[PDB]
Amino acid sequence: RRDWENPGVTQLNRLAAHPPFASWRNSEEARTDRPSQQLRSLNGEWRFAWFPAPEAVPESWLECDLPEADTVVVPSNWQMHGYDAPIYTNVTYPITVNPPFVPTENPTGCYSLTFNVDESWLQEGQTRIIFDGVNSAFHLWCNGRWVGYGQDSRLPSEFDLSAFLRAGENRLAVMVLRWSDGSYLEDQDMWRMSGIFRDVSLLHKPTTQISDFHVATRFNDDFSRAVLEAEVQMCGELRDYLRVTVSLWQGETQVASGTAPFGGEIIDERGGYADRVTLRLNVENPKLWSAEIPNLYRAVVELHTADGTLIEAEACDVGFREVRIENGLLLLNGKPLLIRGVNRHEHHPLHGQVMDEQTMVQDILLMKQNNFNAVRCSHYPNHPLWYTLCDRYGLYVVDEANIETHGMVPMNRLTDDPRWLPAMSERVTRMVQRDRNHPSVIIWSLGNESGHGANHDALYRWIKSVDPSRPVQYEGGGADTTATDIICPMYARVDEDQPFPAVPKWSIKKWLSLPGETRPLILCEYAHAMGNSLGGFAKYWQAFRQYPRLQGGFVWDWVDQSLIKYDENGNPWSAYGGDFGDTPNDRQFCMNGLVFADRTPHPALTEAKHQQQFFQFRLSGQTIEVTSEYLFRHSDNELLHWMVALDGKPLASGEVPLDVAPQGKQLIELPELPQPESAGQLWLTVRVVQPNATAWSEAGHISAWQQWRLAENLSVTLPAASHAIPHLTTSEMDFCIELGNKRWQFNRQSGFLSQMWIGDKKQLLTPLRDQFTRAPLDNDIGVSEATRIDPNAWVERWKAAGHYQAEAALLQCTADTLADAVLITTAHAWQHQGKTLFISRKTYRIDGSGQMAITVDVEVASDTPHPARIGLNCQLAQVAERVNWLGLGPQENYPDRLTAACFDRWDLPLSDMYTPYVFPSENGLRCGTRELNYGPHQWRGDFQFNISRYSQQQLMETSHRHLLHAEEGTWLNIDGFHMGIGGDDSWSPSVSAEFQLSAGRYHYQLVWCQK
Amino acid sequence: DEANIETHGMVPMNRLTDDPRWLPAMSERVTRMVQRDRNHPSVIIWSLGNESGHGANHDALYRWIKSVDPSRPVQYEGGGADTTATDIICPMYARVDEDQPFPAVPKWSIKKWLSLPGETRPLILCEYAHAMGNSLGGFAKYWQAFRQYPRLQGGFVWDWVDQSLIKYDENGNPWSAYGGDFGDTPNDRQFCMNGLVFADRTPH
Amino acid sequence: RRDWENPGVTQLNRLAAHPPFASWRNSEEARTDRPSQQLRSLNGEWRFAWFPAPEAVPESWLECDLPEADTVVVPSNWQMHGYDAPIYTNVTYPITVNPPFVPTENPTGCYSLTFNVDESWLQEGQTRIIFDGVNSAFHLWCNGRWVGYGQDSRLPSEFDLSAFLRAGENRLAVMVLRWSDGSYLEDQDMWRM
Ligand SMILES: *[C@H]1O[C@H](CO)[C@H](O)[C@H](O)[C@H]1F
Ligand SMILES: *[C@H]1O[C@H](CO)[C@H](O)[C@H](O)[C@H]1F
Ligand SMILES: [Mg+2]
Ligand SMILES: [Mg+2]
Ligand SMILES: [Mg+2]
Ligand SMILES: [Mg+2]
Ligand code: NA
Ligand code: NA
Ligand code: NA
Ligand code: NA
Ligand code: NA
């Protein structure tokens, strides 16, 4: 029997699902949540052996250990141990579409564990084993005897071993199959791995036991009063003296309690549940749970004799909160949420899909520290501890079924098929039964990218039926189907309609007001953070803030799915699709996070932090108006820091305590500001600082900022009179300019400044030349394969237009001598195949002061695709340690992604000026720069620039950051103009029109000089 | 057209139908009936089964049908006759004028039933007028009510033909047998004969 | 595998359900509803033998007729031929309530049919067998070969025998279980056959 090829069979002998248990035999321990003697981890070293197929597994293995087996850690993904390659496929199934069949060649991991059990366990009650995560299906044997089977890689599979075990030494044998019929339901956009990847354990329950419990909180009109209802079920002989006591604690204070014998109310003609009972506990002025104030209580469920003897106790944390959609708004505790979310897979660059607390905690804190308040379990129920952490630190969670059939044709091929309803239902039901008591979980989701089938409808109703406390959403088939309480599209744009057939993605603002539509809209995915991305992020926020029913969304996504590999000399590097011989593959498309796999942030994180700020500011004269977007807490750990500077030079500064009630306002008037008579721009910057530490942040933490330009005093003063007057020396091939120790040289054949010297030091390795292209961003590439070309992608368009290959054609080059200067005038034509793409016209004006002033005017053919940038570039001979500038920063910032950055005086190590995106592209840009200083060089004007040891060409030819090599000297890219980077999606052009270089005529000017 | 699902003997009645583990088996009993009979014009209403209390399985299956075949109303009497798994108030044995206020699953008078606050559905009895033996007394009363109230749209009498079986005596003569006649026990004796006609189709 | 005690298994290898087909190869006949050559009845005389439990059934049966069997009409209810007794219970299940388990003593009707098929059937196309109603669960074998399993006493259970059939003489062996996990969903107020 090939059960792994029968969606009709998803388990055998498996126990029913339930909420997390520990069988504590001491109430006190349960209360304190101390560890339970009844719950043992079998995590650690296990025996493992790999086979190409299950038929290759040796019968002996069941009775005895294979000498050839190795000793490995569990949990783990075998690919992480090197047994076989991890595969990175997106939509396309990693195996042949032939449901419910799987390949004959099906990697099989045979696991085994030798262990002991004490008689105690054995002499009375129940001994069961729990496999938190097994990928994708598996058979289990104990002491040579087969126990059962299980499917669904993302939920615990449980079996009773009571009758398999013997005092002392026991042996587990787990035959784990890489693929199965459950795989047709596990087509998520991630690495395809396998193994015993989540905890293994053993739990002891008494014969008379708590088999299930449901915790509910209902409130009065103003939440000033609550009723906690606890439904408790038992297994065991039914007896009159049996009782249940449910007690509620706030810290060490017991706030409520109730006890009762089993026997629920009459429910139908045949009676009620004699094995159940419901406790109702009244709670006055309960402390409510939210992500802003994760207040929790402890619920302790005791199963005991009337007369006092405790049989066992189970327990959980409880968050009193109400989730509800009313009049088109998702409310929490009666207030409308504004979701600052992120999608997050369970990914680890070293361990793969194994999740540890450390990592979890870390993810949580960065998210909180970055203004996120919610997370989506893309696209499967997560490791148990995750929910507990969310409960405690405070995050809103979308709990999602492990059901993704994206590779099908059409997408709802299985979900619309009744024959698959059973396997699907279990993916939904068991999730619910497991996580229904976590307050963090506020919405249930039916899975992902599985089209829309009758099955979804059934399942949707099932949930609503069993747990009315939470809304249910699902994006499949159009995002606004009958199977979802929220309009939850992926990648719908703010203002821009994408009217695909059957499943259009309307402008989010238009979507809300479609006739008959009334639901709230929360994007299940938006702002694809792939590489140099997140352009247009603020646009979403502004809309979320203006329209009440736009209650936010979940960014796609949290961390890059990169895996660490090693080179010939044991140095580690970041790998993506195909880097393991895996094919077909989807290359870098598994890398779309705000942070790198090691959790180091991408520059975009900051953009996200800013836009998601919880405090809003307006300036009027010297009064700042602070508005609070907190729904529940007052600004009780916040201070306002302000500062005024003139061109980077600090004039004044102060700090003000924030005292803003949620949704409230606070006006802050600044002291008269000092008056400088000195020319330039005064800038005001404000930062909200958290004086004290929290469980998720260090004291001094900065949570919000904003900047404004105050007065400006135009410099009317005249530069100082120059003693010298530079000299020009002509030759047929060049024009040379000389002033003191400085000289410039311009090639007459090419029309460029080809050399500059300080003293006798040349300053350039490559001539200063115009630049209209960039090493393409992932967003510029979109899908566009080389086997498969997408003609509408930017890169493709640029490529086809010859942008990357046009050659400069000199139209003119001349020299004039001024009163106080030499003037070089040039003109070039950029053509491709007889087409004039661009025209550049310049003048170089060097005066007796040694300042070279470059004025540039370009023309762009209206019928050529809008160029990536309009600037100049050159390779400097020099390599300096720092880069100092007067403009936006300090981090990388692009035109459509620069709100977070601040204008000021920045000074970093050269290296911070490069963004080590794993898939290399244009990066490190800084906008709104008025002054840039490198080594003895200094540039002035109003531009954007980048500077690194890497040319655009290298960047463009290398696909892995580890393969980059510093070139001689430093490449400088100075732009008068730079195209937006986009990112509404990473597979169609996404740069908004306002950020495209379509004006046709461009002008800029810079002053190059020394210091 | 009614799904093959009846869990009458459970305690409480919805013990299985409300358990997700039984959703799969149950699902097939409905889905498969629909796939088979859906082109039949005579079938005008789908039933989720009989006497299985009211469980979440019912709701999901209810929805599966609505979704798959919107051409026909779906009914189910279990758990009260007016739950969320039924488009028609379809009680068994509710009386005309007399209320029988059973706990949890009362059988209101049908006329009163229709007008309960917020109730708007049509009401058609899945079973009424138990024709067991010398019976059918008060039949007219239903008819008068069905005729006067628009939303009282009729019902299905219980039931058509006596479930008696032929047995032969020593002298090989036949005779109608019922519960217990075959050594069968426990048994419900004459309870299997509630028809308007005898087993051989001769009318009562 | 005691598939009849696992509500997780309600069939094995069963084809998908669908409306009544006849596979006509002529439009006029389909229109007029005439009988169709592609659809053939196996009702008639079959061979039968009664056992008290699935375990009492001998393997011989799979390969060959059981001398002890009788020739009976099909379709039929074995309680009507005297093999065992019909049961009349209303609410209380006819078996002990302990889902998904059934009694160890569980009456088994071993049915069999020797028959032939047109060669052309063998040649090309698909040949499936359709059982309109089997109470309550059954295992099916063709020419010794195990074909599949089915539950739900009131809907047709269909199997492809394209691969099991053979030139001329074929033998079907149907092992039918009185009780099954299906019985828990079949508690209707009527005779239990
Ligand atoms: C939304 O799309 C992103 C694109 O990278 C991933 O494929 C997610 O799984 C999908 F739900
Ligand atoms: C309605 O009750 C009658 C009583 O004879 C029958 O038992 C039916 O099966 C039930 F639906
Ligand atoms: Mg299977
Ligand atoms: Mg997908
Ligand atoms: Mg079964
Ligand atoms: Mg009944
Ligand atoms: Na909003
Ligand atoms: Na992706
Ligand atoms: Na590249
Ligand atoms: Na009427
Ligand atoms: Na009856």
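Numbering of chain A is taken from Swiss-Prot, so the residues present carry the numbers 14-1024, in order.
Going by what the header records, the deposited coordinates were determined by X-ray crystallography, 2.1 Å.
Note: Cβ is positioned from N, Cα and C throughout, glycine not excepted.
For reference, Swiss-Prot has these:
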BINDING   A:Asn103, A:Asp202, A:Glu462, A:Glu538, A:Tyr539, A:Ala540, A:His541, A:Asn605, A:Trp1000  substrate binding site
MUTAGEN   A:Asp202 to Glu or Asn  Causes a significant decrease in binding affinity in the absence of monovalent cations or in the presence of potassium ions, but only a moderate decrease in the presence of sodium ions
BINDING   A:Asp202, A:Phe602, A:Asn605  Na(+) binding site
MUTAGEN   A:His358 to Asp, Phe, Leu or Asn  Less stable to heat than wild-type. Causes significant destabilizations of the first transition state
MUTAGEN   A:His392 to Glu, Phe or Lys  Essentially inactive unless very rapid purification. Causes very large destabilizations of the transition state
ACT_SITE  A:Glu462  active site, proton donor
ACT_SITE  A:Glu538  active site, nucleophile
MUTAGEN   A:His541 to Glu, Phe or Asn  Poorly reactive with galactosyl substrates. Less stable to heat than wild-type
MUTAGEN   A:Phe602 to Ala  Decreases the stability of the loop 794-804
MUTAGEN   A:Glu798 to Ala or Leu  The catalytic efficiency is not increased, when the sodium concentration increases
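Structural mapping of features recorded in Swiss-Prot.
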residue   : record                   : DSSP class
A:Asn103  : substrate binding site   : coil
A:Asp202  : mutagenesis position     : coil
A:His392  : mutagenesis position     : coil
A:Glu462  : substrate binding site   : coil
A:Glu538  : active site, nucleophile : strand
A:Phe602  : mutagenesis position     : helix
A:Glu798  : mutagenesis position     : coil
A:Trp1000 : substrate binding site   : coil
Proximal residue to A:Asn103 (substrate binding site) among recorded positions A:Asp202, A:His392, A:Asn605 (C-alpha distance):
A:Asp202
Please report how many Å separate the Cα atom of A:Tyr539 (substrate binding site) from that of A:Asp202 (mutagenesis position), as a whole number.
15
Given a 10 Å Cβ-Cβ cut-off, pick out the one of the recorded positions A:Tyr539, A:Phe602, A:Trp1000 that has the most other Cβ atoms nearby.
A:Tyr539
Within 8 Å of the Cβ centre of A:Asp202, A:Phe602, A:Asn605, which other residues of the chain have their Cβ, at the recorded Na(+) site?
A:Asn103, A:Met203, A:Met543, A:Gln574, A:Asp599, A:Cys603, A:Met604
Cα-proximity to A:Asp202 (mutagenesis position), 10 Å cut-off, over recorded positions A:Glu538, A:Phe602, A:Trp1000:
A:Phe602
Long-range neighbours only, meaning 6 or more apart in sequence with Cβ under 8 Å: which ones does A:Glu462 (substrate binding site) have?
A:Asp200, A:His392, A:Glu417, A:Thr418, A:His419, A:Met424, A:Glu488, A:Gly489
To the nearest whole angstrom, state the Cα distance for the pair A:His358 (mutagenesis position) and A:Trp1000 (substrate binding site).
21
Checking your reading of the structure: which of the recorded positions A:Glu538, A:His541, A:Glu798, A:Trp1000 lie inside a 10 Å Cα sphere centred on A:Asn605 (Na(+) binding site)?
A:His541
Can you go through the recorded positions A:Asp202, A:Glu538, A:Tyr539, A:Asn605, A:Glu798, A:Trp1000 and pick out those with a C-beta less than 6 angstroms from ligand 1?
A:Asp202, A:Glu538, A:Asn605
Specify the secondary structure state of A:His358 (mutagenesis position) as given by DSSP, simplified to three classes.
coil
In sequence order, which same-chain residues at least six apart have a C-beta under 8 angstroms from A:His541 (mutagenesis position)?
A:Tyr504, A:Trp569, A:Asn605, A:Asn792, A:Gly996, A:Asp997, A:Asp998, A:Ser999
Whole-number Å only: compute the distance from the Cα of A:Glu798 (mutagenesis position) to the Cα of A:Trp1000 (substrate binding site).
11
Can you tell me the CA-to-CA distance separating A:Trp1000 (substrate binding site) and A:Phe602 (mutagenesis position), as a whole number of Å?
10
Can you grab the distance from A:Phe602 (mutagenesis position) over to the residue listed as 'active site, nucleophile'? Cα atoms, rounded to a whole Å.
15
At a 10 Å cut-off from the C-beta of A:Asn605 (Na(+) binding site), count the other C-beta atoms across all protein chains.
26
Could you work out which of the recorded positions (A:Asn103, A:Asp202, A:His358, A:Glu798) has its C-beta surrounded by the smallest number of other C-beta atoms within 10 A?
A:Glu798
What recorded positions in A:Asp202, A:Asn605, A:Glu798 place CB under 6 Å from ligand 8?
A:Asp202, A:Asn605
Which same-chain residues, if any, lie at least 6 apart from A:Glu538 (active site, nucleophile) yet have Cβ under 8 Å of it:
A:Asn356, A:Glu488, A:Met503, A:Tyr504, A:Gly566, A:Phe567, A:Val568, A:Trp569, A:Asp570
Which of these recorded positions (A:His358, A:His392, A:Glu538, A:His541, A:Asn605, A:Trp1000) have a C-beta closer than 6 Å to some atom of ligand 4?
none
